[PDB]
Amino acid sequence: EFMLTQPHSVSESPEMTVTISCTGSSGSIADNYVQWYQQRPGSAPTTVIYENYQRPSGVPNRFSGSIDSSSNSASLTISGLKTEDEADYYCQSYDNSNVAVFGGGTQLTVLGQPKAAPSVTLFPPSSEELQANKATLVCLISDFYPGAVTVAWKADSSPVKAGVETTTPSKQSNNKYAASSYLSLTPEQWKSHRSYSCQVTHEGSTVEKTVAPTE
Amino acid sequence: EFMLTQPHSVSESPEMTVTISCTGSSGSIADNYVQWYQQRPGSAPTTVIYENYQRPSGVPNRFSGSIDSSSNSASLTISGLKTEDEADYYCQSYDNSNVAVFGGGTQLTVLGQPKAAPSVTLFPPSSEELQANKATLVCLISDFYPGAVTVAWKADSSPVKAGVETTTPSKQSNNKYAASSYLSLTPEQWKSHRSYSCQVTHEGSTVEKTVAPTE
Amino acid sequence: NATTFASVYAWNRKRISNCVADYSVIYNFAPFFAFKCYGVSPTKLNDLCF
Amino acid sequence: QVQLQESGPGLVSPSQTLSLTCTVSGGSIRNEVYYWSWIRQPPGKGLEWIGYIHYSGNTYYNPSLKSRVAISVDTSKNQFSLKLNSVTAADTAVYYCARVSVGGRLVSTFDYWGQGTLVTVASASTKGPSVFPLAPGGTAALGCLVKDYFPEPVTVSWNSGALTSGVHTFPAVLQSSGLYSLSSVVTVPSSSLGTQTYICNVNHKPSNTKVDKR
Amino acid sequence: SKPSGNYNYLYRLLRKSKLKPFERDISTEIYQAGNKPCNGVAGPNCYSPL
């Protein structure tokens, strides 16, 4: 058995040498080649390192690595890492019994990324949904840097707890986060109130919408 | 050169710690790996210490030591001395010119051994030797711990005038000595005398055989 | 049979041309610790020309 | 098991060239330790390193004996020899051949050794060995006598090595006439007269002399 | 192709002459191709038959 073990995450400032490690459990790292594959959220993995020292065309020369024979482990380093290099990496090897084993993956997090502000947006129910005898508020959140952002809902004059559903924030294509909030209610309750407000909690700021169903 | 130096002999009671030091008269002793070897009486040398702090398999844990370049002395300690440890020891190192030099040797003698009385055994010349117009008496001495044992010969009235040879005592493999004596004479003299005897002198005791050729 | 070889970072470069390449000398001496050949065979060295 | 055995001429003439041969078994010279050395030991003295030789030609001789020691090796017979020209009377010692561990970081670890032989370089009083039997309760004792032999490395045995219980040997001595003497006895019970007769065997290595007598 | 290596299948390294059509050769003698005899053992310039 050749079980490659990877750390959970690693962080380092850009424009430097960011090194990712990957250790093997047993066997022999010199018997089979070690490969590294880059995978981003919502996309298929892509080959980066093969034959433990080679790199295919189109990949920037920043991607490199070496094999440590003293500890039978693999390593991946980025000479001059930048914001676009923020993605997952998986070390892969092979067993002597012709068995391919993939690593656990390590989440690379760029520490040098600046702060950001959440783009709170609330959409009221449309005419089609009201004709369908239902209603659901959509409180979209985007462009927020921290992952500890929570959601909140407010009625016309007091807090309210309806059938609220909150999406888990995940990475975007531009290395930022995105989320969404839902609040379903009957049209009679929607018409029986003068306004509804979605509250988003951010680290050092907060934004409310206060959208009114009438006028 | 890399001329080492050892004490010629050392003695210590059993169940005690023995300190043995071999000094290098020329060159830094720590420049190369110093080894220690043990050569029991009547046997080939056996490796005891290598790499100056390591011991091979089969050797008891009573052998250990270290090297000090500031005093150019090869330290050696014998914890829990016993009877079987009575043997020679040699420190060996290597000169900077790849010249191997062995130490002068050190005889470890177990002083705490009990006293032992010498055994006497004598054999008269057989007829097969008398038919060759010659005769030789063989006397045997053994089982004696002290080296002050001497030899003596008489022929029924006085010591023998013929030449007598005496063997040099040496240690056996069982922590005891061994010796012998020889007396060469003509068969006419062997027949013209009444009796011969091999006298062995010990501290406060003496044993003889007094073998009679006639009757 | 040279007297001194250059270091590994400045290894010497020598070219052989216009001479009979009798490879029997390395077989007659044969002090080598290891001997390997690639592409060509050590038996047919004297049978080929380059 | 890795075993080494010394061999060669046991009798050398003064001011002549000494020659010895060491036999290696259980390993290959070219791979095992890559080095094999010679060590001599005077009677009652310590070991004295002579020199080792590598199968590729690397040699290192003793500076005190550089002009006399000549060492060669055979890369096929797994045997190496030793030559010593211009010998002196004081060169009589018990020679040995051993191996040196070099596969490690540095040269060390004289682990295995041979059996040794007392090479004599004196040519005076050169004679052949002779044997004489010795005359022999619940137990009995008897032995055999060997004299008139100048070469020291002699070997003795009892009953061809079968049932050697009670066999004891005594050190030799050099007589004034220039010949050594050896004595060995054996202790046996009185009821052992039925089988396993008391045969004493000798073998003179420098001359291949073998005599069997009771 | 066992995981620890399948050494049951062997091929002849070299021979003094090429094989004839349908000529089976099961000789296990140590093949020698140097300037010195090998005496049936794998010397410094000796090759195994398989």
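Following Swiss-Prot, chain E shows residues 443-492, kept in their order.
Cβ from N, Cα, C; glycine included.
Under the DSSP three-state reduction, E:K444 (variant position) is assigned to coil, being neither helix nor strand. The C-beta environment of E:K444 (variant position), restricted to residues of the same chain at least 6 apart in sequence and closer than 8 Å, is empty. Listed in Swiss-Prot as a natural variant, E:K444 to T is described as follows: In strain: Omicron/BQ.1.1.
Long-range C-beta contacts of E:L452 (variant position), restricted to its own chain and to partners at least six residues apart, with a cutoff below 8 Å, comprise E:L492. The annotation that Swiss-Prot gives for the naturally occurring variant E:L452 to Q reads: In strain: Omicron/BA.2.12.1.
According to Swiss-Prot, the natural variant E:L452 to R carries the following note: In strain: Delta/B.1.617.2, Epsilon/B.1.427/B.1.429, Kappa/B.1.617.1, Lambda/C.37, 19B/501Y, Omicron/BA.4, Omicron/BA.5, Omicron/BQ.1.1; Contributes to cellular immunity evasion and increases infectivity. Secondary structure at E:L452 (variant position), as computed by DSSP, is coil.
Quoting Swiss-Prot on the mutagenesis of E:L452 to R: Increased resistance to neutralizing antibodies. Decreases HLA binding to NF9 epitope. Increased binding affinity to human ACE2.
Quoted from Swiss-Prot, the note on the mutagenesis of E:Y453 to F is: Decreased HLA binding to NF9 epitope. Increased binding affinity to human ACE2.
As a natural variant entry, E:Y453 to F appears in Swiss-Prot alongside the note: In strain: B.1.1.298.
One mutagenesis experiment catalogued in Swiss-Prot, E:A475 to V, is accompanied by this note: Increased resistance to neutralizing antibodies. Within the same chain, residues at least 6 positions away in sequence whose Cβ sits under 8 Å from that of E:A475 (mutagenesis position) are E:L456, E:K458, E:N487, E:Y489. Mapped onto three states, the DSSP output places E:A475 (mutagenesis position) in coil.
E:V483 to A appears in Swiss-Prot as a published mutagenesis result, with the remark: Increased resistance to neutralizing antibodies. Cβ neighbours of E:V483 (mutagenesis position) (same chain, under 8 Å, six or more residues apart in sequence): E:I472. Mapped onto three states, the DSSP output places E:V483 (mutagenesis position) in coil.
The Cβ of E:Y453 (mutagenesis position) has 5 neighbouring Cβ atoms from other residues within 10 Å, across all protein chains displayed.
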